[PDB]
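To keep things clear, I will list the structure first and then write my remarks on it.
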Amino acid sequence: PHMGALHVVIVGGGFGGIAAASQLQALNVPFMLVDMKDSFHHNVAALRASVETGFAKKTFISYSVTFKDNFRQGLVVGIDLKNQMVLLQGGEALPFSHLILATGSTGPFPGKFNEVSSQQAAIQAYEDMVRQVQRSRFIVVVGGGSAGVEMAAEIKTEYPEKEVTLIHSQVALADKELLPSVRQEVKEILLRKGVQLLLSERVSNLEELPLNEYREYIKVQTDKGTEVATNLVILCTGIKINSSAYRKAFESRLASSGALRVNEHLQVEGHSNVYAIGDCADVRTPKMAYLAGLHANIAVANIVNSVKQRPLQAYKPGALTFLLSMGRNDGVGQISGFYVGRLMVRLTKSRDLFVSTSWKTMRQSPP
Ligand SMILES: Cc1cc2c(nc3c(=O)[nH]c(=O)nc-3n2C[C@H](O)[C@H](O)[C@H](O)COP(=O)(O)OP(=O)(O)OC[C@H]2O[C@@H](n3cnc4c(N)ncnc43)[C@H](O)[C@@H]2O)c(O)c1C
Ligand SMILES: NC(=O)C1=CN([C@@H]2O[C@H](COP(=O)(O)OP(=O)(O)OC[C@H]3O[C@@H](n4cnc5c(N)ncnc54)[C@H](OP(=O)(O)O)[C@@H]3O)[C@@H](O)[C@H]2O)C=CC1
């Protein structure tokens, strides 16, 4: 029993979780941030950290340095809604007056990294990836969504002498929600960089392929019988909302996508003190780091507003903002529903990939 006192538990230390923890910390509200890793991952820059020697150490930020005893490393395995408890692997339990679920998404390395690991092992995993790319003259990227087009562009921009093939199962590249003008310009930039495109083809022997590892010879096969020989295979084949921590407890509340249904105040439907933020929230908006941060501000604010019997803040989407870096010198996208060009995207995203914003939030300086 908390007897009216606040204790907020945040499950997930991604873009959403560190924003929520930073604000609760500034408000002196008791809270615990739980993450399976020992450091925040600026995963927007994970593909650049896969091609540039020495960059990976700019993409991982120690939780304990920023949050100290308000941070607990661990894997959440269930939520006990009756006794308001966050269940950790190992048996430990965390009581909460309010729960913020910020579990993000999972997917293949290198675009996502969700291993229980130390900070130096995580950085080394990306430095090893750089070494695999450097050893490999021929490289195949599988999947031409927004991650795969960025991956292929990063490789050919850093290493123009390598041979890069992107294999994609659809006719057009990147997200279907994007303006057709954006999707066509993505294709043209890749072709001008020398990336070979194999569109409307599905790689069919994924079980048989060594992944993220240089080999003298790998044969990639497609459902149409195309065969590509390569030294290296990288999967950018998509992500899944990470519902492990909460799927059982909230099964009745889950969208199809695995997200949690929520109102414009981001409380989970059926609950007044549970919030979902970021990728695991059924925003129906695109899953974006910057939206996770905005959701966190809304979530923390209505926890406080709700204790002050005040009216709640509301999340209202606008047109789609979506920026694709195409290596450090190029890119294309849209800012709230209109096309923005290559100079704009290069300056806004491609050069720095928003890395400095996470170090600022965490109040740390990059090594
Ligand atoms: C891959 C990629 C993504 C981009 C990219 N670009 C942009 C961009 O330009 N702008 C943007 O806003 N988003 C961009 N994104 C999307 C952005 O990465 C995601 O939308 C963002 O990470 C979502 O933030 P969340 O806070 O919702 O989730 P995270 O995945 O960041 O963090 C979740 C955390 O929960 C932890 N966790 C999950 N389940 C757990 C459990 N059961 N126990 C403990 N910890 C758990 C995970 O380990 C992880 O640390 C991009 O170029 C690439 C290549
Ligand atoms: N710049 C940004 O803001 C970025 C944002 N994101 C976010 O992350 C989300 C996921 O993006 P992404 O990670 O690119 O995942 P996506 O699911 O968007 O793209 C993955 C693609 O890979 C294709 N694919 C899967 N298996 C194969 C195969 N065996 N052979 C060939 N093609 C295959 C899929 O086609 P099928 O589905 O037909 O199998 C799909 O079109 C985005 O929706 C966005 O919210 C990610 C990267 C950049």
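The chain as shown is numbered from 1 upward.
Placement of Cβ uses the backbone N, Cα and C atoms for every residue, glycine included.
A sphere of 10 angstroms centred on the C-beta of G12 (6-hydroxy-FAD binding site) encloses 26 other C-beta atoms. Summarising the annotation, Swiss-Prot assigns 6-hydroxy-FAD binding site to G12, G13, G14, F15, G16, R48, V76, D279 and lists sequence analysis as the type of evidence.
Just so you know, the Cβ of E150 (mutagenesis position) picks up 26 other Cβ atoms within 10 Å once every protein chain is counted. Among the mutagenesis experiments that Swiss-Prot reports, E150 to A (Swiss-Prot position 156) is described with the note: Impairs the reductase activity toward coenzyme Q1/ubiquinone-1. Impairs ferroptosis suppression.
Taking the Cβ of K162 (mutagenesis position) as reference, residues of its chain lying under 8 Å away and at least six apart in sequence are, in sequence order, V133, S136, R137, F138, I139, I155, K156. According to Swiss-Prot, the experimentally introduced change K162 to Q (Swiss-Prot position 168) is described as follows: Acetylation-mimetic. Results in reduced ubiquitination and increased stability of the protein.
DSSP assigns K162 (mutagenesis position) to coil in the three-state reduction, placing it in neither a helix nor a strand. Record note (Swiss-Prot), mutagenesis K162 to R (Swiss-Prot position 168): No acetylation at this site. Results in increased ubiquitination and reduced stability of the protein. Loss of function in negative regulation of ferroptosis. The unchanged residue is displayed.
In three-state terms derived from DSSP, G14 (6-hydroxy-FAD binding site) belongs to neither a helical nor a strand segment and is classed as coil. Cβ neighbours of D279 (6-hydroxy-FAD binding site) (same chain, under 8 Å, six or more residues apart in sequence): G14, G16, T103, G104, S105, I241, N242, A259, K287, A292. Here the binding-site residues are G14, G16, and the one with the most other Cβ atoms within 10 Å of its Cβ is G16. Among the recorded positions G12, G14, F15, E150, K162, residues whose Cβ is positioned under 6 Å from ligand 1 are identified as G12, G14, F15, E150.
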